[PDB]
Amino acid sequence: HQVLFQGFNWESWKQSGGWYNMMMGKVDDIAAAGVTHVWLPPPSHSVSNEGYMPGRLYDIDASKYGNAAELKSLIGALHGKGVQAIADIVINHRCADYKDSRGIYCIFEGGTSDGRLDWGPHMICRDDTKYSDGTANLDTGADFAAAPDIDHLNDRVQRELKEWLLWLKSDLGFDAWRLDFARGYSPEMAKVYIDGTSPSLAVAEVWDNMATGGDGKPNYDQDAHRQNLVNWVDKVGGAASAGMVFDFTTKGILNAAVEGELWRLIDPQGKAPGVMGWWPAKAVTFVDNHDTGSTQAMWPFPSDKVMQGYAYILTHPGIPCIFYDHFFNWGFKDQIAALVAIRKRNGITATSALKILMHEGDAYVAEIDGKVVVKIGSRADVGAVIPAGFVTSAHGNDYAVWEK
Ligand SMILES: [Ca+2]
Ligand SMILES: [Ca+2]
Ligand SMILES: [Ca+2]
């Protein structure tokens, strides 16, 4: 069994009294729901309030979310309930604190006394012309416009980040990683970090654009989009590695499928369209996150049908990741907690067998491990396909579950 939970949103840093201290009070609810891992925001000092433009990686106390004591305390309370902690690891880029003879901010400070992480421009991918001095290696991945991209091919970088990472685990208590902007560097570079710190897991945000049409909807076939995510996992180490990836394929598809087009939820081979259908054990599914959802809403889920969203991911193969806002702010707490119960109640896991039974434009029915059957759509009747011995269980707007 394994169920992740994103424990923040784009507005969390603003929490009065501190976000970690407020989370302290949500530990029981979260654990009693069935959650197994909680994803927490970048804990370090950041030029940006949300934590995504890290500067002094060791300076945990400069964090808008809370200091080391409140964080360690939040983590400990999580461990007390058997719930693991996942840190949002942001290393594709980093900001410099001091300028150099050129007047360019490119001399970094780790946040300690000694020289750790006190890099200079030699540590910036040379093709990031804006900050480098041209001595470094070429960026192994995509660039981040607003900050210096770190040259992960440099020996001291790899050794010093691996050090920082291990420290997060030992001193703070973090169990696993969430690799921010993983398309920012090579899967071979992520492998170095994942292998060098051996985390319970490491889900990477590898987010590329989906193939769309003239009208602006995703195409039915999303194999190239999911093949890229699968290839990342393969290059990262495949099954031998703790690496995994967010199912943006499923997120993208589902986002349009619940719009009266549930025929999208099944591919030609009859398997699940997203990464779920080809490598569920490596797929972390989700409805929304701090980017897609929240106050950033770059790709929000049809507001009006979020539960079908959870109906889907909470009952299907692949690793479900519940979003803080939906579990506390929207009011699906009980509905969602139930679905998880049903999931656990049957031992349904990432690799569970999926047998779809209906892909009508307005109705999707599928049987998982033959023990559970779910349904999302405006169609009021599909009993015709519900096997024998199943009794209506959880249910709500445009969705219903069955068990036998
Ligand atoms: Ca220093
Ligand atoms: Ca950059
Ligand atoms: Ca990069």
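Swiss-Prot numbering applies to chain A: residues 25-428, in that order.
The way this entry was determined, per its header, is X-ray crystallography, 2.2 Å.
Positions of Cβ are set from backbone N, Cα and C atoms, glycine also.
For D204 (mutagenesis position), the same-chain residues 6+ apart in sequence whose C-beta sits under 8 angstroms from its C-beta are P66, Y76, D112, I113, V114, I115, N116, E229. Annotated active site, nucleophile per Swiss-Prot: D204, in sequence order.
What Swiss-Prot lists as Ca(2+) 1 binding site is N116, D163, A166, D173, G208, and the listing cites experimental evidence. Neighbours of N116 (Ca(2+) 1 binding site), defined as other CB atoms within 10 A of its CB across all chains, total 25.
The Ca(2+) 2 binding site annotation in Swiss-Prot covers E133, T136, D138, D142, and the record cites experimental evidence as its basis. Just so you know, the Cβ of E133 (Ca(2+) 2 binding site) picks up 19 other Cβ atoms within 10 Å once every protein chain is counted.
Per Swiss-Prot, Ca(2+) 3 binding site is recorded for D152, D167, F168, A171, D173, and the stated evidence type is experimental evidence. According to its DSSP assignment, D173 (Ca(2+) 1 binding site) is in a strand.
Cβ environment of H117 (mutagenesis position): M77, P78, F168, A170, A171, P172, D173, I174, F205, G208 lie under 8 Å away, each six or more residues apart in the same chain. Among the mutagenesis results in Swiss-Prot, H117 to N has the note: 20-fold decrease in activity. The residue drawn here is the original one.
Swiss-Prot gives this note for the published mutagenesis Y129 to A: Reduces affinity for starch granules 3-fold. Annotation for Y129 (mutagenesis position): spatial neighbours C119, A120, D121, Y122, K123, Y155, criterion Cβ-Cβ under 8 Å with sequence separation of six or more. Classification of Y129 (mutagenesis position) by DSSP places it within a strand.
According to Swiss-Prot, the mutagenesis experiment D204 to A or N carries this note: Loss of activity.
Mutagenesis annotation in Swiss-Prot: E229 to Q, described as Loss of activity; the structure shown retains the original residue. For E229 (mutagenesis position), the number of other Cβ atoms no farther than 10 Å from its own Cβ, over all displayed protein chains, is 18. In the three-state DSSP classification, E229 (mutagenesis position) falls within coil.
Experimental mutagenesis at this site is recorded by Swiss-Prot as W302 to A, annotated: Over 10-fold decrease in affinity for starch granules. Abolishes binding of starch granules and reduces activity towards starch granules by 99%; when associated with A-303 and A-404. Taking a C-beta cut-off of under 8 angstroms and a sequence separation of 6 or more, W302 (mutagenesis position) has the following same-chain neighbours: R250, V254, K295.
According to Swiss-Prot, the mutagenesis experiment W303 to A carries the following note: Over 10-fold decrease in affinity for starch granules. Abolishes binding of starch granules and reduces activity towards starch granules by 99%; when associated with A-302 and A-404. All protein chains shown were included, and the count of other CB atoms within 10 Å of the CB of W303 (mutagenesis position) stands at 23.
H314 (mutagenesis position) has a Cβ environment of 23 other Cβ atoms inside 10 Å. Under DSSP, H314 (mutagenesis position) is assigned to coil, being neither helix nor strand in the three-state scheme. Among the mutagenesis experiments that Swiss-Prot reports, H314 to N is described with the note: 10-fold decrease in activity.
Under mutagenesis, Swiss-Prot gives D315 to N with this note: Loss of activity. Applying an 8 A CB threshold to same-chain residues 6+ apart, the list for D315 (mutagenesis position) reads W34, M322, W323.
A sphere of 10 angstroms centred on the C-beta of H419 (mutagenesis position) encloses 16 other C-beta atoms. While the structure shown retains the original residue, Swiss-Prot records the mutagenesis experiment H419 to A with this note: Slightly decreased catalytic activity.
Here the CA atom of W303 (mutagenesis position) lies 25 Å from the CA atom of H314 (mutagenesis position). All protein chains included, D163 (Ca(2+) 1 binding site) registers 23 other Cβ atoms within 10 Å of its own Cβ. Annotation: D173 carries the greatest number of neighbouring Cβ atoms among the binding-site residues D138, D142, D167, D173 [cut-off 10 Å, Cβ to Cβ]. Highlighted here are the recorded positions (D142, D204, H314, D315) whose C-beta falls below 6 Å from ligand 1: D142, in sequence order. Here the C-alpha separation of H419 (mutagenesis position) and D142 (Ca(2+) 2 binding site) works out to 55 Å.
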